[PDB]
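This report refers to the structure that appears directly beneath it.
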Amino acid sequence: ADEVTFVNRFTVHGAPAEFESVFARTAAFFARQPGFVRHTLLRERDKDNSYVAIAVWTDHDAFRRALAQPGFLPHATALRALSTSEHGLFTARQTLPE
Amino acid sequence: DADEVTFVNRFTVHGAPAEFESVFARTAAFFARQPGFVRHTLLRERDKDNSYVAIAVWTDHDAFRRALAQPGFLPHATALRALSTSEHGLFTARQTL
Ligand SMILES: [Cl-]
Ligand SMILES: [Cl-]
């Protein structure tokens, strides 16, 4: 649609359990932001410490409003503490089924 | 294992993006006829014309491997290898809201 997809690759350095906890609470916060559509956390099969998150928002503006929230900052901080992140924003060009 | 698998593949496109997308649409269409195909998305990084991520979901690791092993995959792997460089990983979904 007009919808953007945030993809975030995490290299987790500490305990994966602790990382997934910190993540869940991050996910919870975004889940109640206007324009939120969905979120997936992925774990790489042949590693303990590789992860990928995927967040869909209705539009760019909805997403940037969610990031500029003062409520997001402690989640951001906790994640940085526990992981190296390489992230980016995408559009969907082809989807199937659909 | 028995777990749902999400294949994630990063592409840098060196040839025409238009021809890359078209080849991909056919490739997705081929995947769509394979047992255990759940879904497929092709993403493009915003304000980059050459950076793509393809996300393919399969009911398990074996259905995915068997898709890639089919003779009819060969022309689609060939077309993409001529157009792009790529790095992939095999994942399992942990959370979803
Ligand atoms: Cl483990
Ligand atoms: Cl690459």
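Here Swiss-Prot sets the residue numbers for chain B, with the shown residues being 10-106 in order.
If you check the header, you will see the structure was determined by X-ray crystallography, 2.5 Å.
Just so it is clear, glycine is given a Cβ too, placed from its N, Cα and C backbone atoms.
Swiss-Prot lists B:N18 to A among its mutagenesis entries, and the accompanying note reads: Loss of monooxygenase activity. While the structure shown retains the original residue, Swiss-Prot records the mutagenesis experiment B:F29 to M with this note: Oxygenase activity comparable to the wild-type; when associated with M-40 and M-89. Quoted from Swiss-Prot, the note attached to the mutagenesis of B:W67 to F states: Loss of monooxygenase activity. According to Swiss-Prot, the mutagenesis experiment B:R90 to Q carries the following note: Moderate decrease of catalytic efficiency.
Structural mapping of features recorded in Swiss-Prot.
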residue: B:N18; record: mutagenesis position; Cβ contacts under 8 Å, 6 or more apart: B:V62, B:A63, B:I64, B:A65, B:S95, B:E96, B:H97
residue: B:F29; record: mutagenesis position; Cβ contacts under 8 Å, 6 or more apart: B:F20, B:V22, B:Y61, B:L89, B:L92, B:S93
residue: B:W67; record: mutagenesis position; Cβ contacts under 8 Å, 6 or more apart: B:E13, B:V14, B:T15, B:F16, B:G45, B:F46, B:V47, B:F73, B:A76
residue: B:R90; record: mutagenesis position; Cβ contacts under 8 Å, 6 or more apart: none
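In the three-state DSSP assignment, the secondary structure recorded for B:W67 (mutagenesis position) is strand. B:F29 (mutagenesis position) falls within a helical segment according to DSSP.
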